[PDB]
Amino acid sequence: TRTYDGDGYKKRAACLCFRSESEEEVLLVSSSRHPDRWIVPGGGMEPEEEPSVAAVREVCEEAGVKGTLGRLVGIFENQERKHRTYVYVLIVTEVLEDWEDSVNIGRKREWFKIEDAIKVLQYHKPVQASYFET
Ligand SMILES: O=P(O)(O)O[C@@H]1[C@@H](OP(=O)(O)OP(=O)(O)O)[C@@H](OP(=O)(O)O)[C@@H](OP(=O)(O)O)[C@H](O)[C@H]1OP(=O)(O)O
Ligand SMILES: [Cl-]
Ligand SMILES: [Cl-]
Ligand SMILES: [F-]
Ligand SMILES: [Mg+2]
Ligand SMILES: [Mg+2]
Ligand SMILES: [Mg+2]
């Protein structure tokens, strides 16, 4: 079940899934609609679900990783798609082989240097590119 803020924006959460504490490489996953494109893994908060809990859950489902949850980066609106995303740091400690979306929809995942992640997100996901601005 999808959830919404008072203004009708869909509530979402995501993590910047870093390979280490140095936050130099981040994990992106393929778009479900357009598999040749990259996105930051994240998705809808469930009813009464804490955003940090939604973030870790969606990362597990879409990217097949787990780790140590870090700081809230910020809350980011996508005015065109009418959604509002809480974005957390996650330092990846486990990479699992046969994750929900791998199995279900053949979703891919790849490590990017920060500069390269920003480059591949810019065209279709400029708000997700902005996650990395600070
Ligand atoms: O699951 P939704 O329908 O609320 O939203 C997904 C939208 O889903 P969210 O991430 O906002 O929510 P869930 O991860 O909980 O499906 C997201 O889907 P996915 O999760 O499959 O990546 C979007 O795809 P993309 O960013 O991968 O191209 C998808 O277009 C978008 O579908 P829409 O209803 O906007 O047609
Ligand atoms: Cl890193
Ligand atoms: Cl977005
Ligand atoms: F989802
Ligand atoms: Mg999802
Ligand atoms: Mg999603
Ligand atoms: Mg979901």
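Note that chain A is numbered according to Swiss-Prot, with residues 9-142 shown in order.
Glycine is treated like the rest: Cβ placed from N, Cα and C.
On its own chain, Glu69 (active site, proton acceptor) has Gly51, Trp107, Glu108, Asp109 as residues at least 6 apart in sequence with a Cβ closer than 8 Å to its own Cβ. Residues or ranges marked as active site, proton acceptor by Swiss-Prot on the basis of a curator's inference: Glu69.
Around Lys90 (substrate binding site), taking its Cβ as the centre, 13 other Cβ atoms fall within 10 Å, counting all chains. Per Swiss-Prot, substrate binding site is recorded for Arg10, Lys18, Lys19, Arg20, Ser39, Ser40, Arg41, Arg89, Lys90, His91, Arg115, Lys133.
What Swiss-Prot lists as Mg(2+) 3 binding site is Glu66, and the listing cites experimental evidence. For the recorded site, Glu66 (Mg(2+) 3 binding site), the DSSP three-state label reads helix.
Annotation source Swiss-Prot lists domain 'Nudix hydrolase' at 17-142.
For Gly50 (mutagenesis position), the count of additional Cβ atoms within 10 Å of its Cβ stands at 26 [all protein chains shown]. Record note (Swiss-Prot), mutagenesis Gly50 to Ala or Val: Loss of diphosphoinositol polyphosphate phosphohydrolase activity. The unchanged residue is displayed.
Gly51 to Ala appears in Swiss-Prot as a published mutagenesis result, with the remark: Loss of diphosphoinositol polyphosphate phosphohydrolase activity. The DSSP secondary structure for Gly51 (mutagenesis position) is strand.
The Cβ neighbour count for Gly52 (mutagenesis position), using a 10 Å radius over every protein chain in view, is 17. Quoted from Swiss-Prot, the note on mutagenesis experiment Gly52 to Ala or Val is: Loss of diphosphoinositol polyphosphate phosphohydrolase activity.
The number of other CB atoms found within 10 A of the CB of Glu70 (mutagenesis position), across every protein chain shown, is 25. For the mutagenesis experiment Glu70 to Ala, the note given by Swiss-Prot reads: Loss of endopolyphosphatase activity.
The mutagenesis experiment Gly78 to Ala is recorded by Swiss-Prot, whose note states: No effect on diphosphoinositol polyphosphate phosphohydrolase activity. Around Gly78 (mutagenesis position), the same-chain residues at least 6 positions away in sequence with a Cβ under 8 Å from its Cβ are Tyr96, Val97, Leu98, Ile99.
The annotation that Swiss-Prot gives for the mutagenesis experiment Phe84 to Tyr reads: Induces a strong decrease in Ap6A and [PP]-InsP4 hydrolysis, while it only weakly affects PP-InsP5 hydrolysis. Around the Cβ of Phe84 (mutagenesis position), the same chain contributes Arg92, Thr93, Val95, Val135, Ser138, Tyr139, each under 8 angstroms and 6 or more positions distant in sequence.
Here Swiss-Prot notes a mutagenesis experiment, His91 to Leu, with the remark: Induces a strong decrease in Ap6A and [PP]-InsP4 hydrolysis, while it only weakly affects PP-InsP5 hydrolysis. Counting only same-chain residues six or more apart in sequence, the Cβ atoms lying under 8 angstroms from the Cβ of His91 (mutagenesis position) belong to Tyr17, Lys18, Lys19, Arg20, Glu85.
Among the recorded positions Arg41, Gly52, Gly78, the ones whose Cβ sits under 6 Å from an atom of ligand 1 are, in sequence order, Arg41, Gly52.
Within the set of binding-site residues (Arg10, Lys19, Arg41, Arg115), the lowest number of other Cβ atoms found within 10 Å of a Cβ is recorded at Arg41. By the rule that a residue counts when its Cβ sits under 6 Å from some atom of ligand 5, the recorded positions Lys19, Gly52, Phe84, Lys90 yield nothing.
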